[PDB]
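Just passing along the structure, written as structure tokens.
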Amino acid sequence: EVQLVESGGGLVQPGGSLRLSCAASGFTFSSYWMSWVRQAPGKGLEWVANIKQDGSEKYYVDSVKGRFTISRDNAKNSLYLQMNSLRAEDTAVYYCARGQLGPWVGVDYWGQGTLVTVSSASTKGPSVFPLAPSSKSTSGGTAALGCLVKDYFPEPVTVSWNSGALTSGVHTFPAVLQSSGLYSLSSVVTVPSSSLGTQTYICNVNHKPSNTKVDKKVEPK
Amino acid sequence: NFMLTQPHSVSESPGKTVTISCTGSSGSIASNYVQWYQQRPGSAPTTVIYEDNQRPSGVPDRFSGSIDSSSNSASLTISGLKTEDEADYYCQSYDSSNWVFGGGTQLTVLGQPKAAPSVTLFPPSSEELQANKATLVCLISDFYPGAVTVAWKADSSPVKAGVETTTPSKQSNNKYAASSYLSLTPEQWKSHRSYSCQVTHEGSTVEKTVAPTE
Amino acid sequence: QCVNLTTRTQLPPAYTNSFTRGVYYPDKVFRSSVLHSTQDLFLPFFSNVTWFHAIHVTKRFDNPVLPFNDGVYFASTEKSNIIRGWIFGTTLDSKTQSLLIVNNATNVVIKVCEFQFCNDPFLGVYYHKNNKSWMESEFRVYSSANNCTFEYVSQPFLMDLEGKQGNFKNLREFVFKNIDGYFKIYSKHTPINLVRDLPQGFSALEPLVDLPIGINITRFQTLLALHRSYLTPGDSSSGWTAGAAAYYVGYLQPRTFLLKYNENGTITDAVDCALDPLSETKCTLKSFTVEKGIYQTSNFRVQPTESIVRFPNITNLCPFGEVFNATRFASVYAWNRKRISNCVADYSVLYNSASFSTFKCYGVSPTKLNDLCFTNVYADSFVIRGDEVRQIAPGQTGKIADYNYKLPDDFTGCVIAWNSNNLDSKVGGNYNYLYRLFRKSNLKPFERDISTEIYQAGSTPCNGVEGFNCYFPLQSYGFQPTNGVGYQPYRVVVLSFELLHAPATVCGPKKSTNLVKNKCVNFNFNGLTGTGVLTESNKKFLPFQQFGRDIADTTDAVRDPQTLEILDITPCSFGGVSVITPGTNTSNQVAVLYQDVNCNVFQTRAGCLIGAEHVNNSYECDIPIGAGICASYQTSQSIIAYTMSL
Ligand SMILES: *[C@@H]1O[C@H](CO)[C@@H](O[C@@H]2O[C@H](CO)[C@@H](O)[C@H](O)[C@H]2NC(C)=O)[C@H](O)[C@H]1NC(C)=O
Ligand SMILES: *[C@@H]1O[C@H](CO)[C@@H](O)[C@H](O)[C@H]1NC(C)=O
Ligand SMILES: *[C@@H]1O[C@H](CO)[C@@H](O)[C@H](O)[C@H]1NC(C)=O
Ligand SMILES: *[C@@H]1O[C@H](CO)[C@@H](O)[C@H](O)[C@H]1NC(C)=O
Ligand SMILES: *[C@@H]1O[C@H](CO)[C@@H](O)[C@H](O)[C@H]1NC(C)=O
Ligand SMILES: *[C@@H]1O[C@H](CO)[C@@H](O)[C@H](O)[C@H]1NC(C)=O
Ligand SMILES: *[C@@H]1O[C@H](CO)[C@@H](O)[C@H](O)[C@H]1NC(C)=O
Ligand SMILES: *[C@@H]1O[C@H](CO)[C@@H](O)[C@H](O)[C@H]1NC(C)=O
Ligand SMILES: *[C@@H]1O[C@H](CO)[C@@H](O)[C@H](O)[C@H]1NC(C)=O
């Protein structure tokens, strides 16, 4: 029974350098072929690189040719992958692949993997827009309330209403990716229209990476 | 330029035998070994077929493979089609010092049949437009199946840029909900006649019209 | 219908000790004054038994879905009759047959069906305002059942619904078993005045019912009854009472027991055989009284731990180097034939490299090649352009496949192909390589032809000169440095392996584990699977021998092949478990004696003696042991060992 552990990702960088490691146990590292395989989230499988059991011969794909490097050692039973000059396409999940005899037998070994994403947006102030639909007819999805969160990075956002006092009927739509790779989402709650002026509605938005907590009252137009 | 061609949605069938074909174009796939890889969605992949005729230990004997050199295609056959088959499959080859992988063949399908989609509009308010912003959001929910298209109609010409749509999400109503966002400018907002956001489904089209007059 | 509970503060389960509990009648026969031993599933004495609480005074309500092993032991010290019944099943989702055994206030029924169970079945008891009696109305055990096979109604046991907080007055035990699909229930009501730490009394459990059901049981749950008086609001969320109750759950395991019977055939005492050496001595002698003397109960044998393998050294590398690293390659119509034999096969460098383009192995699978030993290995070699490489495989037809080189349809070999364009062609191209374009007929497999005659195509002979309707079957190949990839030269080497009646000469590499000595291990040195220690000997061997025997004709000396050490073979250990007993009405402890096993603990000449203290003084001895040393019970007082006095 062979353990494979990968921990090399978890941070975003455009055109920088990253170091990924796969740890293997339960077998002899210096007698079988090794490889690295990645896949895009929501897309198919593709091959990245392979290396001989002694590290003498290494090969990559033509897309990553010129850059990239792979090295190994048998004393501590580990595989080393180093990357440089990354691009936006490199959002992928990388598995360290282990061989049996050569490149014809099969991959047949996929370590669990590590999620690797790359982005250029570090941290920006979120925008809060508690929309107030003062004039709206009945027989709709939302009677009268609105809250919008736009231009924030990265996920997630703690969205609360009335400091968490109300929790029934709260529906929070998932974030959408815009043309610039920016997140935006809205949350709606169903409340009677007769309490527009008789009840104070406050949308609470908290961002942990941005350390911003903004509470905004809802006032009808 | 070695590559492998295989479909993306096949074997949507209960309890009988169905074959999946993967073929190449640049060279003969029968020269080298081709293997089939089988992956949990959201977990680590595995392998169902290796050496092109055998299977790893513990793999049930339902899966089988064959090679047809006349059509230059590789066939993977599943017999049982039990409840443990929710996967996407790949065919992998070896041309010369490089590995090539297949596109992927998704296999997942092993009270009211129709739900009316509730569709809502939220035009930007005075607070939005005073900050040089205009966010129009098109919300759709309670539809089945979750295969819908969201489009925006202007006064005399459909738009192409500035519209973003997210994949539907599973809510607590045995249905799905989707959202669309549009970024616009106040100049064209007041220079038009009536805004429309239309959504299409299986034999259904719901259209909604609003006016800039408030 | 059912409702869900709310989270609250509970109590962790504790563990208690059983005291001669869990004994029932193993058969339906009568035995009088008989000490009979049977193999059946009972509860071991002084074993760890899982304990649960049910007392309110807080709010303890813990009924997990415990697994059902082979036989369970359920003992309840019920006083106020809070316990109601039990349920069984495997998944409890209306997919498999499941049991429902409830002792209701009016009658006892046994219904086995596919009842839809909730996460916590229970029975609800209310206190009426006008009526001063406790009655049960919430019958929330399941939702519905579809179809089933077996149903039974027992005797109408009278049930008390009033719960109190006083001490317990009755003890009830239940044993549930499932052998060959037959359900077994054993129970007996035994009054007692105790609350905790069940007494050491003995009470055999008589059979009650033998319901034939024939299903699978792997999970079970317990049903409890709560009360809703005027103090509680009456909602099953945070305010309720359950009186005072307690129940014990134990698991049965198979053991051998010696059962004592009296003149009226009731079980009085039970003795185990795998619990105490004194109990083993009692149950081996088939008597409850043991006198003084030596006794043999069982034996003792050590087991091997590891399994080492040391195959002989391999250094006969096959000539695979120059056949692949060959400067000159023959033509296709004159392909070379080289026989490789009498060497250790090494395909490790063959598949670990990647300069080759084709690694297809027909007939045999290349994943196991080092474990296969063949008699003859052949290797051909020829050069062919990149287009006619798929024609090498059997079944296909073409110019090369039928006029120059044909392979049989039952090929069990391998084909190796790689590209070499710069080496096989200079700037001007190579023209020294010949191939056949015409032939009289097809070519049999593994047949080559050397003749360069004039091929005849028409009916009129051309009288052996160049002309029309007859040409040269042998033609030259043109090569270019800047041609296509498919027109580049490729070197193809075909390996063929065959089996004959001769002994195998080509074998794959073997592995060798590290040598562990002075331990009871298992080894296989090419001629025997011997288990034992490997000591260092002082006797040399002549330089032609690998084995070695003794006077008694036993292989006890084998030379290690890779460093040439002479190692002896000795069995690990074996013997018997002898015991000395002071006798009856004198003592209760015994001491274990080994016949020849070498190790409170005293190293005697007659083996290993434990549990007896050696003393230097000598008295007259009564219990013989051997080698001039006896044992006796002498002053508290314990068993001593000493040299006997003449
Ligand atoms: C032909 O010669 C090459 C060149 O040495 C051999 O390739 C070497 O194989 C050995 C195996 O022990 C490796 O340790 C070296 O790293 C390899 N060197 C190079 C430069 O490739 C090859 O093994 C030879 N062919 C055969 C079949 O013996
Ligand atoms: C029962 O098990 C517990 C923990 O598993 C242990 O502390 C206790 O000593 C055991 N009881 C006996 C009688 O061995
Ligand atoms: C007692 O419970 C059993 C279990 O199903 C049921 O069949 C019986 O009708 C109940 N008794 C009364 C009086 O309802
Ligand atoms: C219905 O009863 C039959 C016995 O007559 C049994 O074989 C069958 O399994 C039952 N149905 C289900 C769904 O278990
Ligand atoms: C009962 O379970 C055992 C072990 O799980 C299995 O071998 C047997 O086939 C099962 N029988 C039925 C009737 O389900
Ligand atoms: C059992 O046998 C003993 C011995 O004679 C006798 O005293 C006792 O009354 C008997 N009990 C029964 C229930 O027969
Ligand atoms: C066995 O072979 C190894 C090298 O493969 C060598 O070092 C060792 O001395 C050999 N053992 C002998 C000759 O007894
Ligand atoms: C018994 O074993 C011990 C340690 O293994 C050793 O010192 C002693 O000499 C042995 N006794 C005999 C009689 O060989
Ligand atoms: C017994 O007495 C002798 C007297 O010399 C002494 O050497 C020996 O150690 C004693 N043995 C014990 C077990 O006390």
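Here chain C follows Swiss-Prot, giving residues 14-70, 76-617, 641-676, 689-699 in order.
Cβ from N, Cα, C; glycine included.
Grabbed the feature section from Swiss-Prot, which reads as follows:
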type: VARIANT; residues: C:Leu18 to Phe; note: In strain: Beta/B.1.351, Gamma/P.1, 19B/501Y
type: VARIANT; residues: C:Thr19 to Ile; note: In strain: Omicron/BQ.1.1, Omicron/XBB.1.5, Omicron/EG.5.1
type: VARIANT; residues: C:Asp80 to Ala; note: In strain: Beta/B.1.351
type: MUTAGEN; residues: C:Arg190 to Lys; note: Partial loss of biliverdin affinity
type: VARIANT; residues: C:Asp253 to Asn; note: In strain: Lambda/C.37
type: DOMAIN; residues: C:334-527; note: domain 'BetaCoV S1-CTD'
type: VARIANT; residues: C:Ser371 to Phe; note: In strain: Omicron/BA.2, Omicron/BA.2.12.1, Omicron/BA.2.75, Omicron/BA.4, Omicron/BA.5, Omicron/BQ.1.1, Omicron/XBB.1.5, Omicron/EG.5.1
type: VARIANT; residues: C:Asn440 to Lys; note: In strain: Omicron/BA.1, Omicron/BA.2, Omicron/BA.2.12.1, Omicron/BA.2.75, Omicron/BA.4, Omicron/BA.5, Omicron/BQ.1.1, Omicron/XBB.1.5, Omicron/EG.5.1
type: MUTAGEN; residues: C:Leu452 to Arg; note: Increased resistance to neutralizing antibodies. Decreases HLA binding to NF9 epitope. Increased binding affinity to human ACE2
type: VARIANT; residues: C:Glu484 to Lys; note: In strain: Beta/B.1.351, Eta/B.1.525, Theta/P.3, Iota/B.1.526, B.1.1.318, Gamma/P.1, Zeta/P.2 and Mu/B.1.621; May enhance affinity to human ACE2 receptor
type: VARIANT; residues: C:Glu484 to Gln; note: In strain: Kappa/B.1.617.1
type: MUTAGEN; residues: C:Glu484 to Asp; note: Increased replication in human TMEM106B overexpressing cells
type: VARIANT; residues: C:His655 to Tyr; note: In strain: Gamma/P.1, 19B/501T, 19B/501Y, Omicron/BA.1, Omicron/BA.2, Omicron/BA.2.12.1, Omicron/BA.2.75, Omicron/BA.4, Omicron/BA.5, Omicron/BQ.1.1, Omicron/XBB.1.5, Omicron/EG.5.1
Out of the recorded positions I have (C:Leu18, C:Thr19, C:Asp80, C:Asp253, C:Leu452, C:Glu484), which ones have their Cβ sitting under 6 Å from ligand 7?
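Among the recorded positions listed, not one has its Cβ under 6 Å from ligand 7.
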Count the Cβ atoms, other than its own, that fall within 10 Å of the Cβ of C:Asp80 (variant position), considering every protein chain shown.
13
Please list the recorded positions from C:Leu18, C:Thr19, C:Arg190, C:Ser371, C:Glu484, C:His655 whose Cβ falls under 6 Å of any atom in ligand 3.
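Those recorded positions that pass the cut-off are none, since no Cβ is under 6 Å from ligand 3.
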Work through the recorded positions one by one (C:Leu18, C:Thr19, C:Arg190, C:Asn440, C:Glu484) and name whichever has its CA nearest to the CA of C:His655 (variant position).
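Spatially nearest to C:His655 (variant position) by Cα position is C:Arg190.
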Just how many other Cβ atoms lie inside 10 Å of the Cβ on C:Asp253 (variant position)?
10
Over all shown protein chains, what is the count of other CB atoms within 10 A of the CB belonging to C:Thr19 (variant position)?
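For C:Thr19 (variant position), the 10 Å Cβ neighbour count is 7.
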Going along the chain, which residues six or more apart from C:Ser371 (variant position) have their CB under 8 A from its CB?
none
Given C:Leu452 (mutagenesis position) and C:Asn440 (variant position), what distance in Å do their CA atoms have, once rounded to a whole number?
19
Return only the integer: C-alpha distance in Å from C:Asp253 (variant position) to C:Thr19 (variant position).
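Computed Cα spacing between C:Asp253 (variant position) and C:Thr19 (variant position) is 11 Å.
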Given the recorded positions C:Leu18, C:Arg190, C:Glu484, state which is nearest to C:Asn440 (variant position) when distance is taken between Cα atoms.
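Among C:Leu18, C:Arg190, C:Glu484, C:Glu484.
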Residues with Cβ closer than 8 Å to the Cβ of C:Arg190 (mutagenesis position), same chain and 6+ apart in sequence?
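For C:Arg190 (mutagenesis position), the qualifying residues are C:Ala93, C:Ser94, C:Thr95, C:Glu96, C:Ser205, C:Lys206, C:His207, C:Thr208.
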Any idea which of the recorded positions C:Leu18, C:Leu452 has the thinnest Cβ neighbourhood at 10 Å?
C:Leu18
So for C:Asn440 (variant position), how many other CB atoms are inside 10 Å of its CB?
9
With every protein chain in view, how many other Cβ atoms are within 10 Å of the Cβ of C:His655 (variant position)?
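Excluding its own Cβ, the number within 10 Å is 16.
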Taking 10 A as the limit, how many CB atoms besides its own sit near the CB of C:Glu484 (variant position)?
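The answer is 9.
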Let me know the DSSP-derived helix, strand or coil state of C:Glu484 (variant position), please.
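Looking at the DSSP assignment, C:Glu484 (variant position) belongs to neither helix nor strand, so coil.
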Could you give the Cα-Cα distance between C:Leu18 (variant position) and C:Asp80 (variant position), in whole Å?
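It is 12 Å, counting Cα to Cα.
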About how far apart, in whole Å, are the alpha carbons (Cα) of C:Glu484 (variant position) and C:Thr19 (variant position)?
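Checking the Cα atoms of C:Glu484 (variant position) and C:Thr19 (variant position) gives a distance of 105 Å.
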Please report the distance from the Cα of C:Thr19 (variant position) to the Cα of C:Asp80 (variant position), rounded to the nearest angstrom.
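Cα of C:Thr19 (variant position) to Cα of C:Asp80 (variant position) measures 13 Å after rounding.
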